[PDB]
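Heads up, the thing below is written out as structure tokens.
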Amino acid sequence: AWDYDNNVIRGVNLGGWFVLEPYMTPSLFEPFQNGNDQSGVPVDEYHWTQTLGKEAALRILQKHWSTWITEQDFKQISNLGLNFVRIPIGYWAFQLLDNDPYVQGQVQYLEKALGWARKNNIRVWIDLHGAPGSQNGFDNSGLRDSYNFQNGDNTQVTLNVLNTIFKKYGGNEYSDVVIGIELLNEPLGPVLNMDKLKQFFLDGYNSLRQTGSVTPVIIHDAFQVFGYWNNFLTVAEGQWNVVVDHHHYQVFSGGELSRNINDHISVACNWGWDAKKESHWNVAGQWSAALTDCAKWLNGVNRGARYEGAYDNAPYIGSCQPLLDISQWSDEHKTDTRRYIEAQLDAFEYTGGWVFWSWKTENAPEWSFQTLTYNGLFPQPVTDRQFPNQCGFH
Ligand SMILES: OC[C@H]1O[C@@H](O)[C@H](O)[C@@H](O)[C@@H]1O
Ligand SMILES: OC[C@H]1O[C@@H](O)[C@H](O)[C@@H](O)[C@@H]1O
């Protein structure tokens, strides 16, 4: 349903939909603030559902699921010249651990989305974004500050969930829509046992193929250096239809944030050069326009921004308040943003293409494809260049 050799993915993530992220939908979390005190705000979906209880969580999430993304969004995505969406979903949509606070019902909307994709000629990855125990301790895994994916029976439970996804979505029923199943989003390589992670990836690969599925298997790079995965899941070993997903940002450390715009561009261009050298098909599955970490709660609930020297012992670079509203951005910041977007687009189209994080946010413009497009900062058509050939690819 896709030609990974000849076609380029031009896509958006449907983030914040089936896995809550505080920075993307702060309205769901802000009612728990006590004036300026954020100490009682649940930090992740696990604690949000636990605090509300099952009845309230289901009422509020049903409303969210039914309105956040609809068929109209898919029409607009097609109209903007995009050809692809990535759909994050948590393990809890399929299976609950014994005392899990999570509520279910996401699957109904996932299946509506697959139909909306079909109708609008949009292809899809399904992405397992959160595993039991957490694979990364990020709030976007569902469970912040825990790293227990490789503990106990959590890896086994994850493989059981994947087998459900494989039987439902990796077969003939959706072979015209689903062009990849991503085994696990952003496993935090540095804190994991990498040998066990590779075994997990291999078990998932083999399990899918054993169902008779020919669906591409997408592996996230686990924050390893470019080329790390070249010798894994290879044609030499009869392993085929494998894609590596690289994520790229320049905002989650003081060193990255302090780069001037030219150096930000040089780094983006180098992402392209280095991805080209790899031996698997590869796609930039998450990236954005952000040049700051100013979005409220981007680093987590009750954590500040490195950009204004309010987190992670970073030096003050500038004040975030002026940057929260795209109408208040300086001409220079708008120009820097457009340059940065174009350099990333060129870099990522140099291999398998790109998937912007994310389609929409409530009020975080750096992270919203819609907002950037409407304000003329994301090229429309997406091939438009105000700053052509910044990287010099050949
Ligand atoms: O090397 C690029 C690609 O070649 C294809 O033949 C394989 O099936 C893929 O798994 C691989 O990513
Ligand atoms: O570890 C700090 C940050 O790392 C980034 O790579 C992730 O995208 C963020 O979610 C996380 O907050």
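Using Swiss-Prot numbers, chain A covers 45-438, in order.
From the backbone N, Cα and C atoms, a Cβ is placed for every residue, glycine too.
So that you can see what the record holds, here are the features copied from Swiss-Prot:
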BINDING   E65, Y67, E230, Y293, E300  substrate binding site
MUTAGEN   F182 to A  Decreases catalytic activity. Impairs catalytic activity; when associated with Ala-296
ACT_SITE  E230  active site, proton donor
MUTAGEN   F267 to A  Decreases catalytic activity. Impairs catalytic activity; when associated with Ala-296 or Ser-330
MUTAGEN   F296 to A  Impairs catalytic activity; when associated with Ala-182
MUTAGEN   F296 to W or I  Decreases catalytic activity
Secondary structure at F296 (mutagenesis position) (DSSP, helix/strand/coil)?
coil
To the nearest Å, how far is the Cα of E230 (substrate binding site) from the Cα of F267 (mutagenesis position)?
7
Inside 10 Å of the Cβ of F267 (mutagenesis position), count up the other Cβ atoms and send me the figure.
16
Return the count of C-beta atoms lying within 10 angstroms of the C-beta of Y67 (substrate binding site), excluding that atom itself.
22
For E300 (substrate binding site) and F267 (mutagenesis position), what Cα-Cα distance in Å is obtained after rounding to a whole number?
16
Taking every pair from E65, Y67, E230, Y293, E300, which the record gives as binding substrate, the longest CA to CA distance in angstrom is 23
If you count the other CB atoms within 10 A of the CB of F296 (mutagenesis position), including all protein chains displayed, you should get 14
Of the recorded positions listed (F182, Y293), the greatest number of other CB atoms within 10 A surrounds the CB of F182
From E65, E230, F267, which recorded positions have a C-beta atom under 6 Å away from some atom of ligand 2?
none
Local Cβ density at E65 (substrate binding site) - other Cβ atoms counted within 10 Å
27
Taking each of the binding-site residues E230, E300 in turn and counting other Cβ atoms within 10 Å of its Cβ, which one has the fewest?
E300
Per DSSP (three-state), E230 (substrate binding site) is coil
Of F182, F267, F296, which is closest to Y67 (substrate binding site) if I measure between C-alpha atoms? They're all mutagenesis positions.
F182
Cα nearest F182 (mutagenesis position) among recorded positions (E65, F267, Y293, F296) -> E65
Which of the three DSSP-derived classes (helix, strand, coil) applies to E65 (substrate binding site)?
coil
